[PDB]
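So the structure is just underneath, and the comments pick up after that.
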Amino acid sequence: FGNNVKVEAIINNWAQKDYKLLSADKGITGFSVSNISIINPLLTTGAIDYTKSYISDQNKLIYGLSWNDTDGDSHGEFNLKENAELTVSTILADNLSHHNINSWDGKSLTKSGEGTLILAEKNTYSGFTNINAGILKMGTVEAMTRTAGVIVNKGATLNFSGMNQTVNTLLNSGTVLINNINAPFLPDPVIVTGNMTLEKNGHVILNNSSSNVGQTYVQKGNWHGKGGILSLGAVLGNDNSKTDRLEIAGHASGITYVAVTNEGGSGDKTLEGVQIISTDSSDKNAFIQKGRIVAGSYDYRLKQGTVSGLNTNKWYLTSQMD
């Protein structure tokens, strides 16, 4: 019955189109839901709110997603505060509503703020996926098959959670994680359908913990390097060394730096080399070693093709004593 009735609405998993929060008989009680403001604790303080509250004809307060607004207030941005985690379990589709105050194309999703957004439905939106800050985390396979393209800014993260995804085009200036840091080992390859562009200071991480050597990332598309870093883990020994592996279904061009972490390998001689990357075809120096790789008494060097010159579409680590 306060003049300014403020309600905190906690929805960590948005699993319906909209939610009925409050209702009352205004004539009998004089309690009007128009006099209510809904506080969103997951929202970065002072940011555009991804929710919208509507007042029905009968003094009922409904809570909806700004994404779905049809009254000119729609937008595609989720600005989540640090340590906040929102799971969206409703389908985000293109919004045909009329041009709006936020000049939103009705198609593109923008992830902002330091928190985590989890896409748990098979969304159909066809605009870009702008990951400007924080973490966009996959909660289902094929969460955004129609996206025009995925853009990862420096300091932001795309976490596949070990689940296959279609990205179509992936412009990575930040971190692409195969799965959560310190998550259990993944036996199945993660298949990312689309073309990769790896910008300088960007990272593709296959070694998400020190005990997970032997995971496989498949870029089902081309791979164009512009100075960014591929991180792999390996138990460095002979040609049988356990290692993470990158598989590129198309053409590898430009330059990608390769950072290898030895996890307990004691070093050994490689007869032909430890295969770490496969491609349909690779340009000269498409991959270049980042820094020195040593295990025990052996130094390892990245090579295109095996010691004897075979499979020049694949990339190997070869050792020698020093």
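All residue numbers given for chain A refer to Swiss-Prot; the residues shown span 419-740 in order.
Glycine is treated like the rest: Cβ placed from N, Cα and C.
The secondary structure of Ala667 (variant position), as reduced to three states from DSSP, is extended strand. What Swiss-Prot notes for the natural variant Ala667 to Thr is this: In plasmid pINV_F6_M1382.
If you take the C-beta of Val725 (variant position) and look for same-chain residues 6 or more apart in sequence within under 8 angstroms, you find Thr688, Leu689, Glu690, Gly691, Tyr734, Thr736. Looking at Swiss-Prot, the entry for natural variant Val725 to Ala says: In plasmid pWR100 and plasmid pWR501.
Secondary structure at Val725 (variant position), as computed by DSSP, is coil.
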